[PDB]
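A.B. asks: Pasting a structure here, questions to come.
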Amino acid sequence: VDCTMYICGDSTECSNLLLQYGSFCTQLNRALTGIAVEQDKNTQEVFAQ
Amino acid sequence: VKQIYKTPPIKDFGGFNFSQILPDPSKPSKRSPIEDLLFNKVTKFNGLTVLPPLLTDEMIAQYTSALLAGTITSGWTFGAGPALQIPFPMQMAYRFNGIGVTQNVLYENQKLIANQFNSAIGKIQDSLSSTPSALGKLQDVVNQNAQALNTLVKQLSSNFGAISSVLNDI
Amino acid sequence: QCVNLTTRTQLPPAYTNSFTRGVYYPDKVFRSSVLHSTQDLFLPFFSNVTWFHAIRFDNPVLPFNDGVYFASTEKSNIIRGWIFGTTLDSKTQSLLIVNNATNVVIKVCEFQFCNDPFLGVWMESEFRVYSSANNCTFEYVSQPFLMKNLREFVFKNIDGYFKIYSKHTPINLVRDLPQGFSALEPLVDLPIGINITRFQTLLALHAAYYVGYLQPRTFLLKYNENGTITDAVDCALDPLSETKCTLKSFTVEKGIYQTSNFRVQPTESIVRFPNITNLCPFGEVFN
Amino acid sequence: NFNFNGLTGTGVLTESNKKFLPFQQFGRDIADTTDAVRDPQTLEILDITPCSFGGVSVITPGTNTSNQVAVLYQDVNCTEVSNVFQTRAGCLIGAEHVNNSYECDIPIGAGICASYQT
Amino acid sequence: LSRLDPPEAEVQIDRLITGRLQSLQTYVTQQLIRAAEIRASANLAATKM
Ligand SMILES: *[C@@H]1O[C@H](CO)[C@@H](O[C@@H]2O[C@H](CO)[C@@H](O)[C@H](O)[C@H]2NC(C)=O)[C@H](O)[C@H]1NC(C)=O
Ligand SMILES: *[C@@H]1O[C@H](CO)[C@@H](O[C@@H]2O[C@H](CO)[C@@H](O)[C@H](O)[C@H]2NC(C)=O)[C@H](O)[C@H]1NC(C)=O
Ligand SMILES: *[C@@H]1O[C@H](CO)[C@@H](O[C@@H]2O[C@H](CO)[C@@H](O)[C@H](O)[C@H]2NC(C)=O)[C@H](O)[C@H]1NC(C)=O
Ligand SMILES: *[C@@H]1O[C@H](CO)[C@@H](O)[C@H](O)[C@H]1NC(C)=O
Ligand SMILES: *[C@@H]1O[C@H](CO)[C@@H](O)[C@H](O)[C@H]1NC(C)=O
Ligand SMILES: *[C@@H]1O[C@H](CO)[C@@H](O)[C@H](O)[C@H]1NC(C)=O
């Protein structure tokens, strides 16, 4: 998930207001990326034997 | 271990370099060369602090070494009953028999067995030091938790719609 | 003695790469064994920056925008000074920087500037920059801006304060900035309140000048044990630099990283509504 | 309680073992909090140590046999809380300390654990 | 942002950004918990193999 697009993208004012929450959604963009990486790791642990 | 077991006073490990694995008594920090390599690579008033462990690195090493020393010369005989006097070469003979491998391999190739373990340990020390990322299982964990905590601090600067992000400013 | 030359050399701007230069240290904070990501006005790395030669000495006027970079090469008779202002048409509190035999004079006044200003030259004379001036607001004397060593400066407007920063570096190429890492620091901080828009280099009477514009870009800066910066990365200048500011490292391990986003904006606009067979009868009354 | 030319916060001044560039006025930690300041009147660098602080907990036996307990103040001086034992694990007020090792009963931290004797 | 006077828009925007961010956090948290269970399942599957 792209939290800028999700919350309100293509807007100067929405971007400036979203940034007042700091890194709160950056961490979610990161958590989802991390989950996706882990899903390939799970596949490799199960099948690449 | 039920109690901490002493590493035998005589290091009869059949020529194996257990001195690289078990803590070095000559140092102020009682760690083995494997441990020194890892420990040298794997690394407030804002209200966030870190509490000490009960069991210090040396204390963990004492429990770890007891289990380890037992594992190499006596197995679990220092636990389930009184200790058994199995010399390292017989512990190894039993070790091979226990996996379906004839004991003849230990005696006929005692010198090659001694060398392969030691060679591999040396390779491990070089692998971990030449490739620091090999220690990544702990380096990433400590860095990720440190980042989460540092982020918790950085987030104090956020105003969330307020005129100011600071409570004692407003 | 305002002799006008209006040389108008009309040289190609000769914009060439700034490479890894153009970084200075805007803050006053000590840091060490860290990288820090800062969004500020710096020259972009490897961006093309104009190296105009006065040499018939021309005096072109370039935009200030939100801050600029300046550097120069001089021989025997050394030119040290600038003309800055909102318009430079004798209506506002323009700033002159004039270096003389013992020190540098930083002065702000409503200077009634000449069409093609210079310093007459055993002292420099401001009378050949402007014929008169009045309603003055600032004067200060600081250390000379004099040091093969290129003189380098960065100029900024911070909430009405004009800041002047400097350092020098050895020259391998007369027409190009040397490789290495810049670290300019301020000498003066001026409380003027002037909307500086235009820069003109001030030439002394008897000449190679590098002028760039700073851009609001993020730089990842590497801080050493002394509190200074030894290196830098321009965030998302190119794909390796996207990866470096994403990871907060000057070294990237072999691998694939998620660093950016591909986004396309609408450029077209479409409005459709039903066919109207019933235009409203305003005309029944109106006409 | 500090105010150095407008920069505020609290802590303990000590002489710094590091120097700032002539330009730099203040120093910062990894957390971007103040680590040190330059003295605005006499140039010199002063480190700011945080004022002693930490959590407080009580070590206690079961109330069935004893009500003799001790107070633990973490990472600080014993004077900031005669039976006083100083340790980084937290200073124990209302307890003694003995050099001989024992099996652990109630853990304190950093290699030290409380126990009770008649 | 296209209907309300800027300061009023900012108040209404802050309320919605917060609500939208909370929905993303909730989803991510649920995916992290489910991911922990799926990772455990994958590790068990790998063990069975
Ligand atoms: C175990 O490995 C150590 C290395 O830590 C060996 O110590 C080396 O011994 C050789 C000759 O025996 C010396 O030339 C080196 O100077 C020693 N290195 C160090 C760092 O002291 C030790 O010999 C090995 N033990 C066995 C039984 O193989
Ligand atoms: C920062 O400046 C320090 C001055 O403290 C430099 O450290 C000195 O290095 C020279 C060169 O060997 C020695 O003669 C001095 O004894 C050192 N001073 C010390 C250790 O206090 C150092 O070179 C500089 N460091 C960086 C990273 O720029
Ligand atoms: C500001 O006041 C301080 C007073 O401590 C001065 O700092 C020192 O002053 C003493 C005696 O006045 C001198 O012996 C030292 O040499 C001074 N140290 C430094 C680093 O200057 C200081 O001179 C005063 N003035 C300024 C401009 O800082
Ligand atoms: C009335 O007639 C005028 C003159 O032609 C014309 O411009 C206008 O469109 C008409 N207004 C309406 C409401 O029909
Ligand atoms: C401990 O004290 C509780 C209440 O204070 C009491 O109910 C219990 O009987 C006591 N246990 C013993 C072993 O004395
Ligand atoms: C502890 O150390 C002190 C200081 O050396 C010594 O006098 C004392 O006998 C020791 N106490 C015990 C119980 O060993």
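Note that chain B is numbered according to Swiss-Prot, with residues 785-827, 854-980 shown in order.
This entry, so its header tells us, was determined using electron microscopy, 5.0 Å.
Even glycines carry a Cβ here, placed using N, Cα and C.
According to Swiss-Prot, the protein carries these features:
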VARIANT   B:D796 to H  In strain: B.1.1.318
VARIANT   B:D796 to Y  In strain: 19B/501Y, Omicron/BA.1, Omicron/BA.2, Omicron/BA.2.12.1, Omicron/BA.2.75, Omicron/BA.4, Omicron/BA.5, Omicron/BQ.1.1, Omicron/XBB.1.5, Omicron/EG.5.1
VARIANT   B:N856 to K  In strain: Omicron/BA.1
VARIANT   B:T859 to N  In strain: Lambda/C.37
VARIANT   B:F888 to L  In strain: Eta/B.1.525
VARIANT   B:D950 to N  In strain: Delta/B.1.617.2, Mu/B.1.621
VARIANT   B:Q954 to H  In strain: Omicron/BA.1, Omicron/BA.2, Omicron/BA.2.12.1, Omicron/BA.2.75, Omicron/BA.4, Omicron/BA.5, Omicron/BQ.1.1, Omicron/XBB.1.5, Omicron/EG.5.1
VARIANT   B:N969 to K  In strain: Omicron/BA.1, Omicron/BA.2, Omicron/BA.2.12.1, Omicron/BA.2.75, Omicron/BA.4, Omicron/BA.5, Omicron/BQ.1.1, Omicron/XBB.1.5, Omicron/EG.5.1
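What's the neighbourhood like for these features in this structure?
C.D. replies: Listed in sequence order, B:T883, B:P897, B:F898 are the same-chain residues at least 6 apart in sequence whose CB falls under 8 Å from the CB of B:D796 (variant position).
Shown in sequence order, B:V963, B:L966 are the residues of the chain, 6+ apart in sequence, with a C-beta less than 8 angstroms from the C-beta of B:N856 (variant position).
All protein chains included, B:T859 (variant position) registers 13 other Cβ atoms within 10 Å of its own Cβ.
Sequence-distant contacts of B:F888 (variant position), defined by Cβ-Cβ distance under 8 angstroms and a gap of at least six in the same chain, are B:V785, B:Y789, B:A876, B:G880. In the three-state DSSP reading, B:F888 (variant position) counts as coil.
In the three-state DSSP classification, B:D950 (variant position) falls within a helix.
Its Cβ placed at the centre, B:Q954 (variant position) has 11 other Cβ atoms within 10 Å.
Other Cβ atoms within 10 Å of the Cβ of B:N969 (variant position), summed over all protein chains shown, number 15. The secondary structure of B:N969 (variant position), as reduced to three states from DSSP, is coil rather than helix or strand.
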A.B. asks: Applying an 8 Å Cβ threshold (strictly under) against chain D, tell me which of the variant positions B:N856, B:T859, B:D950, B:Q954 fall inside, in sequence order.
C.D. replies: B:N856, B:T859
A.B. asks: Between C-alpha atoms, which of these variant positions comes nearest to B:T859 (variant position): B:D950, B:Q954, B:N969?
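C.D. replies: So, of the listed variant positions, the one sitting closest to B:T859 (variant position) is B:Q954.
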A.B. asks: Translate the DSSP assignment of B:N856 (variant position) into the three-state scheme.
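C.D. replies: Reduced to three states, the DSSP call for B:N856 (variant position) is coil.
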A.B. asks: Could you round the CA separation between B:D950 (variant position) and B:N969 (variant position) to a whole angstrom and send it over?
C.D. replies: 30
